[PDB]
Amino acid sequence: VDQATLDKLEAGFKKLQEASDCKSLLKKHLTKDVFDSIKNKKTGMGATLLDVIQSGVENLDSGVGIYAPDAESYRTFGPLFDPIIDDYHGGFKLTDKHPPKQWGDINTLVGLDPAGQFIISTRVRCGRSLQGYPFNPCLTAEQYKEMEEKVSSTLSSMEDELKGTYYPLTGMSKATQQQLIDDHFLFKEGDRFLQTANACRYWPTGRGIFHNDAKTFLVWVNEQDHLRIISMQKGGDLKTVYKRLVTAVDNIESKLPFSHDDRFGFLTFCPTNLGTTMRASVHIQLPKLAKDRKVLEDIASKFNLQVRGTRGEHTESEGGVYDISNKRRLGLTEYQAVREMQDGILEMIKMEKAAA
Ligand SMILES: Nc1ncnc2c1ncn2[C@@H]1O[C@H](COP(=O)(O)OP(=O)(O)O)[C@@H](O)[C@H]1O
Ligand SMILES: [Mg+2]
């Protein structure tokens, strides 16, 4: 590691230390011991601690603050990643390994809000990384195009309910784009956290979205992760959604080689999406419970659930419509994941009905 980098590090580190009110895990876990113990390290791909904690430093309002420029970054900086992974995922010790992929008894999932007086839509998604391809930061424009090609081609062979068209971002009308985003279908553009993390170079080359006409099955190409296989729909039928997602992932897993770590499961760019890479969610209304986002989030936390704004993370709720999803992703099976979201949302419903 050269001096410059080391300078910005000592600098950044000092910055964090001076943010009396910063509540990101980065701050909470980057101690001087941890710092000095790795700051000099570098990976086979010259990825350095600056390339890991940078977004955290520049975006103090971060919750997590770090990223893995590449698989190696996960062990090379273990001293840091380790406690963070453990903190975020609700306990994942050093000796702890991640359980084998397991969808579970799809038939044990239920409709979340029968009367339909709270839940607007149910989304469930996963993330995958193409073997032989590092994460965003270490990518080359030529590589974004390569990955785009492999994915779209594979997806071209999707049949039945999963059959669809791949729409590159490059050449997409602002209108079409803005709409797809407004309908919660396509990823947002210009995320500050992803930018300072250097995960948007050569944008929008290689970026895109594949989806069945119904738009109930989609696949994000080259945003935060190489792939984001999604299944969503209006209503609260988790069963259908999950079942659809499963049919999708497995099918795709049979055609593309995905990165899977024995200790972290399927690997992702952000430490928060490792393991099952699963985030089950619903856009739900809870007038009485949400009378204050504080107590609402406090409730959510008791169920290992996370509260986001209507347009995604780092947004505000639009019309008392919040994004409640399962927080933890690593350290439990796919089934346990969708399960934490299902259980939490059923009780929250009950609690809402019992509120004055
Ligand atoms: N239950 C849901 N229904 C509709 N859209 C949702 C729902 N859950 C998540 N989303 C959408 O996912 C998109 C990306 O949001 P984000 O919070 O970054 O989640 P992720 O990257 O995990 O998919 C946003 O457009 C958000 O509104
Ligand atoms: Mg996101």
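The residue numbers of chain A are those assigned by Swiss-Prot, with the residues present covering 2-357 sequentially.
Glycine too: its Cβ is placed from the backbone N, Cα and C atoms.
Residues or ranges marked as ATP binding site by Swiss-Prot: 122-126, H185, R229, 280-284, 309-314. Here Swiss-Prot flags 9-91 as domain 'Phosphagen kinase N-terminal', drawing on sequence analysis. Annotation of the published mutagenesis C271 to A, D, N or S in Swiss-Prot: Decreases affinity for phosphoarginine and ADP and reduces catalytic activity by 99%; the original residue is retained in the structure shown. Among the mutagenesis experiments that Swiss-Prot reports, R312 to G is described with the note: Reduces catalytic activity by 20%; when associated with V-314; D-315; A-317 and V-319. According to Swiss-Prot, the mutagenesis experiment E314 to V carries the following note: Reduces catalytic activity by 20%; when associated with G-312; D-315; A-317 and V-319. Annotation of the mutagenesis experiment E314 to D in Swiss-Prot: Reduces catalytic activity by 98.3%. One mutagenesis experiment named in Swiss-Prot is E314 to Q, and its note says Reduces catalytic activity by 99.7%. Reduces catalytic activity by 99.8%; when associated with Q-225. In Swiss-Prot, the entry for mutagenesis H315 to D states: Reduces catalytic activity by 20%; when associated with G-312; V-314; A-317 and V-319. The structure shown retains the original residue. One mutagenesis experiment catalogued in Swiss-Prot, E317 to A, is accompanied by this note: Reduces catalytic activity by 20%; when associated with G-312; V-314; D-315 and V-319. The annotation that Swiss-Prot gives for the mutagenesis experiment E319 to V reads: Reduces catalytic activity by 20%; when associated with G-312; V-314; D-315 and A-317.
Feature annotations (Swiss-Prot) mapped to structure.
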| residue | record | Cβ contacts under 8 Å, 6 or more apart |
| --- | --- | --- |
| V125 | ATP binding site | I231, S232, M233, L239, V242, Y243, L246, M279, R280, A281, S282, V339 |
| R229 | ATP binding site | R126, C127, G128, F188, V220, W221 |
| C271 | mutagenesis position | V65, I67, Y68, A69, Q225 |
| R309 | ATP binding site | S282, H315, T316, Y323, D324, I325, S326 |
| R312 | mutagenesis position | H185, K189, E319 |
| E314 | mutagenesis position | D324 |
| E317 | mutagenesis position | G310, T311 |
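Counting other Cβ atoms within 10 Å of each Cβ, the binding-site residues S122, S282 show the lowest value at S122. For ligand 1, the nearby recorded positions are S122, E314; that is, of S122, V125, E314, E317, these have a C-beta under 6 Å from one of its atoms. Look at the Cβ of each of the mutagenesis positions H315, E319 and count the other Cβ atoms within 10 Å; the largest number goes with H315. Helix, strand and coil counts from DSSP across the domain 'Phosphagen kinase N-terminal' (9-91) read 48 helix, 0 strand, 35 coil.
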